[PDB]
Amino acid sequence: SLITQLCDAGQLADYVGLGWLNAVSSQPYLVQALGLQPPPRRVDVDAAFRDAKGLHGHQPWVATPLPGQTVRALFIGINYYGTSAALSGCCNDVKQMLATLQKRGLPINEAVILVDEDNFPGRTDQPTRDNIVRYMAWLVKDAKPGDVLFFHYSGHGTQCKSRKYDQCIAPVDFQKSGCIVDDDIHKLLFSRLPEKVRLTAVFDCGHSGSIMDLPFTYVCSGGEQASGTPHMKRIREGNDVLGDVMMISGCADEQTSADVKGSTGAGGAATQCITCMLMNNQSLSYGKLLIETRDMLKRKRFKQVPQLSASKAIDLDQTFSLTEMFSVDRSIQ
Ligand SMILES: [Cl-]
Ligand SMILES: [Cl-]
Ligand code: NA
Ligand code: NA
Ligand code: NA
Ligand code: NA
């Protein structure tokens, strides 16, 4: 059962109290491009699920249980301290993610936190290639109808050579162990969910645009209005995802600029998008919330606009949530 009292297993983290909601930067940070990488070691999903046996998370805070549902979460933040790859804001993104989920009362049964920041309360382990792979398997391995899964990554996205380039993420030990290709992330995180499981995945990568091979997407570009009726669009033939996967990322505005012939930051946009969506206390639809969120990113000088991708065409009139299955937009084949 979920721990419902602070006297049950002792005191738990108060991330809001450590200033992680209100007293850390929510501004853009600099993300230098990593550059083209050598070929990665492709994932053996068998070995991943084997290495995940016996892994577990911990309950990060007390909250009100959702009847008929469990919640599992994996957070990955990578600053690449001391290297040419160093990023200032990725572990801070995870701080804000954790504090926002706590503030809003998401009842997480088990969380795993992979960050390279020292003295980070609740840190499970280092975000190495092998840890990311096995804990991705951990997140999805026990999934049953009604379950809710949450995934957050803030770190480098880049390209790696094949054995045409692949999009990939860089673990903290990428220099030794190589990157993880988006196809393998899709196979670990998305492909192995059964029906009636809900996942939300947030990828905060300054230089990717990748949508993890999902079949439907919606970009909340500059010409969208609250008085319009947005829809997702199909961008890939075929689909191997049974569950309800929703992904938040940032991408370039698809509206063509009126500039003919200001300052921004590329880091932190996806995290601000999801946290802004969660902090809005008015039970807005996906569509309306993405407008407000787009406006926040342009106000705060982020380079990116919001991108929502999914395993089904979500009716954007549906109320945004982390916990509910999608209402399908039947107009999108
Ligand atoms: Cl619950
Ligand atoms: Cl609709
Ligand atoms: Na915040
Ligand atoms: Na990068
Ligand atoms: Na598959
Ligand atoms: Na700003």
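Per Swiss-Prot, chain A residues shown: 3-165, 171-268, 276-347, in order.
Method reported for this entry: X-ray crystallography, 1.4 Å.
Each Cβ is built from the backbone N, Cα and C atoms, and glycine gets one as well.
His158 (active site) has a Cβ environment of 28 other Cβ atoms inside 10 Å. Mapped onto three states, the DSSP output places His158 (active site) in coil. Annotation comment: Swiss-Prot describes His158 as active site, evidence class similarity to another entry.
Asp220 (Ca(2+) binding site) has a Cβ environment of 19 other Cβ atoms inside 10 Å. Annotated Ca(2+) binding site per Swiss-Prot: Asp173, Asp189, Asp190, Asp220, in sequence order, evidence recorded as experimental evidence.
Taking a C-beta cut-off of under 8 Å and a sequence gap of six or more, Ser156 (mutagenesis position) has these contacts in its own chain: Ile78, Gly79, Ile80, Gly91, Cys92, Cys93, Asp95, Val96, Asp211, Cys212, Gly282, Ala284, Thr285. For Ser156 to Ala, Swiss-Prot lists a mutagenesis experiment annotated as follows: 3-fold increase in catalytic activity towards substrates.
Quoted from Swiss-Prot, the note on the mutagenesis of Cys212 to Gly is: Severe loss of catalytic activity. When Cβ atoms from all protein chains are considered, those within 10 Å of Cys212 (mutagenesis position) total 27, not counting its own.
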Fewest Cβ neighbours within 10 Å, where candidates are the binding-site residues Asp173, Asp189, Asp190: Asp190
Proximal residue to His158 (active site) among binding-site residues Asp173, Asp190, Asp220 (C-alpha distance): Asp173
Euclidean Cα distance (Å) for gap endpoints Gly276 and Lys268, 7 residues missing: 16
Gap-flanking C-alpha distance, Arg165-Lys171 [5 residues absent from model], angstrom: 10
Of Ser156, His158, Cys212, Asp220, recorded positions neighbouring ligand 4, Cβ under 6 A: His158
